[PDB]
Amino acid sequence: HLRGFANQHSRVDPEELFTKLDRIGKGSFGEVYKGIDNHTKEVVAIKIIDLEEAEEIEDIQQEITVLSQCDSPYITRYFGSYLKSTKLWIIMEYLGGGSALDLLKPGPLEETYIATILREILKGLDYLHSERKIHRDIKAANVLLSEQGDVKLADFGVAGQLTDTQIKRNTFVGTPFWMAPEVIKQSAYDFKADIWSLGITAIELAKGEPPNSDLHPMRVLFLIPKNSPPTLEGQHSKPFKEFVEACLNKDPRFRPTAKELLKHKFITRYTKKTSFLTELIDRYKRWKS
Ligand SMILES: CCN(CC)CCNC(=O)c1c(C)[nH]c(/C=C2\C(=O)Nc3ccc(Cl)cc32)c1C
């Protein structure tokens, strides 16, 4: 019956207030478009969700709630939501540099870039975890950059909320290659699931693809809780291999917090400013052009 659902959104037709432009990517329940707020003229990202198609409605509601409860320069900003029949327009912050996955397209990343990106992801994780929120879908595709090199976490479509009522989660959610073993087994889990997913993302930043990409997603789901954790192989520095090993511990009790990882040798070795990442944005622009 969706009682109280429409009350939370502006019933004003979003085509009058916003000018919809080109598609820039996709989200958990819809397509992401570039837009301009007709009043301020300011650039925005618009996510259009078909409620009849994604009828997943509890999760759409979860993403709305999560985004409106976050207030951090490390989390994509939310500007409201507009309903137009079965379509829901979610207006968010515009990040012109695209994703960390988009940025791997022209070629491999030097270690200096990887350490800077991981440091900024950790600042985002530290904020979420302090707010008792778990992202649950940490991967390069969900790490976005502004045209100035600011790194932000996006896509709260499967995000979890811990309380004094619910100390742990048990929901089976995420993308197979990046999923923590306790998530797959549906054991009671917390913020430590994002730490494991960050370790998979660290390998993905170094290799362009997560570990065991040569395997079928369903085979990987069956093997993650049974096999030894992945390792960073090949020509990479010892502190980088150590950072990955710290994240990829099968026992969550031994995985460090985001705050601890911000003190890791791999993260502290390089002291690049986020503006350093604009070179990757320029490289991607030259490659696409
Ligand atoms: C088809 C995608 N294409 C690569 C071939 C373009 C690369 N991506 C972008 O240009 C891009 C841009 C400029 N902005 C975004 C995504 C945004 C974005 O800008 N804000 C935002 C908020 C929430 C979510 Cl889930 C996603 C986004 C994206 C994916």
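Following Swiss-Prot, chain A shows residues 3-57, 59-292, kept in their order.
Including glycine, each Cβ sits where the backbone N, Cα and C put it.
In the three-state DSSP scheme, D140 (active site, proton acceptor) is classed as coil. Taken from Swiss-Prot, the feature active site, proton acceptor covers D140.
The feature ATP binding site is assigned by Swiss-Prot to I26, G27, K28, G29, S30, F31, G32, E33, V34, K49. Long-range C-beta contacts of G32 (ATP binding site), restricted to its own chain and to partners at least six residues apart, with a cutoff below 8 Å, comprise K49, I50, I51, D52, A56, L91, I93.
Packing around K49 (mutagenesis position) is summarised by its Cβ count: 23 other Cβ atoms lie within 10 angstroms of its Cβ, all protein chains included. Quoted from Swiss-Prot, the note attached to the mutagenesis of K49 to R states: Loss of kinase activity and autophosphorylation.
Around the Cβ of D158 (mutagenesis position), 26 further Cβ atoms fall within 10 Å across all displayed protein chains. For the recorded site, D158 (mutagenesis position), the DSSP three-state label reads coil. Among the mutagenesis experiments that Swiss-Prot reports, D158 to A is described with the note: Loss of kinase activity.
Listed in chain order, the residues near the ATP site other than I26, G27, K28, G29, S30, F31, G32, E33, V34, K49 are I50, each with its Cβ within 8 Å of the site Cβ centroid. Over all protein chains present, the Cβ of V34 (ATP binding site) has 18 other Cβ atoms lying within 10 Å.
The Cα atom of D158 (mutagenesis position) lies nearest to that of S30, taking the binding-site residues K28, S30, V34 as the candidates. Residues within less than 8 Å, Cβ to Cβ, of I26 (ATP binding site) and separated from it by at least 6 positions along the same chain comprise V34, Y35, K36, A47, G101.
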